[PDB]
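Q: Dropping a structure here in structure tokens format, bear with me for questions.
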Amino acid sequence: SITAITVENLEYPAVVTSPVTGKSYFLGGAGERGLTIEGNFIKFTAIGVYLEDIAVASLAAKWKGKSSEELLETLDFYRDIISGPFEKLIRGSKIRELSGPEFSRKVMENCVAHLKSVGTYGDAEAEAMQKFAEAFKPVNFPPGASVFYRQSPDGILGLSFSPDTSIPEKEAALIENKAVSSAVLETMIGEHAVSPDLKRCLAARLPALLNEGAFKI
Ligand SMILES: O=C1C[C@@H](c2ccc(O)cc2)Oc2cc(O)ccc21
């Protein structure tokens, strides 16, 4: 019942299965991110957000029987996606070649931004971020190079890099800090995430599922 999304010739499948935790996610929504200089928006990377199947049953708890327009203006609904008792997978596939650090910089930027936004950015979180950046250093992402973030409900972030848009088998690293976990996703679909790219998508495709209250295969 669920379909795919190509964002600037970078395709995001309808479903996916982690070689790491054998879970199976569904494309919640795709989108793209980039920079705005001189009123021009140059897109650098595509972005798709995946939710584990067990997410429908969970969100159905309070979001079923509501429509796109309705959820889209509801913040809680997102705090629920980002902090849901389930794994979320976020895949960023480059549109413009960026190095590990060049990129890991903008990302780490909005993160700490939020961490302080809610008084969670302390020593531990700080080390976790150091680590976060130590992971991206050896890397580089020419177009098609994907980064895979696994946000585990157990308060862990699974970092894994690729030269193309196919998920790797093993992971680059694991950042074990509950805060830093949600961070990424929060910076993309959170309250303070200006772009309605991911938000509109999620708001549009989930009710279709939420009406059945289940998911698997
Ligand atoms: O998916 C991206 C792209 C990234 C980025 C854009 C332009 C650039 O030059 C380097 C990195 O910024 C981000 C910041 C975030 O908090 C979350 C996701 C992203």
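The numbering of chain A matches Swiss-Prot: 4-220, in order.
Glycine is no exception: its Cβ is also placed from the backbone N, Cα and C atoms.
Not my notes, these are from Swiss-Prot:
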- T48, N113, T190: substrate binding site (BINDING)
- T48 to A: Strongly reduced reaction rate (MUTAGEN)
- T48 to S: Reduced reaction rate (MUTAGEN)
- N113 to A: Reduced reaction rate (MUTAGEN)
- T190 to A: Reduced reaction rate (MUTAGEN)
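Walk me through the surroundings of each of these features.
A: Around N113 (mutagenesis position), the C-beta neighbours below 8 angstroms that are at least 6 residues distant in the chain are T190. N113 (mutagenesis position) carries a helical DSSP state (H, G or I).
The Cβ of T48 (mutagenesis position) has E35, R36, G37, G95, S96, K97, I98, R99, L101, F106, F144 as same-chain neighbours under 8 Å, each 6 or more residues away in sequence.
The DSSP secondary structure for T48 (mutagenesis position) is strand.
DSSP assigns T190 (mutagenesis position) to a helix. For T190 (mutagenesis position), other Cβ atoms within 10 Å of its Cβ number 23.
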Q: Around the substrate site recorded as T48, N113, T190, what other same-chain residues have a C-beta within 8 angstroms of the site's C-beta center?
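A: Nearby residues not in the site list: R36, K109, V110, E112, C114, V187, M191.
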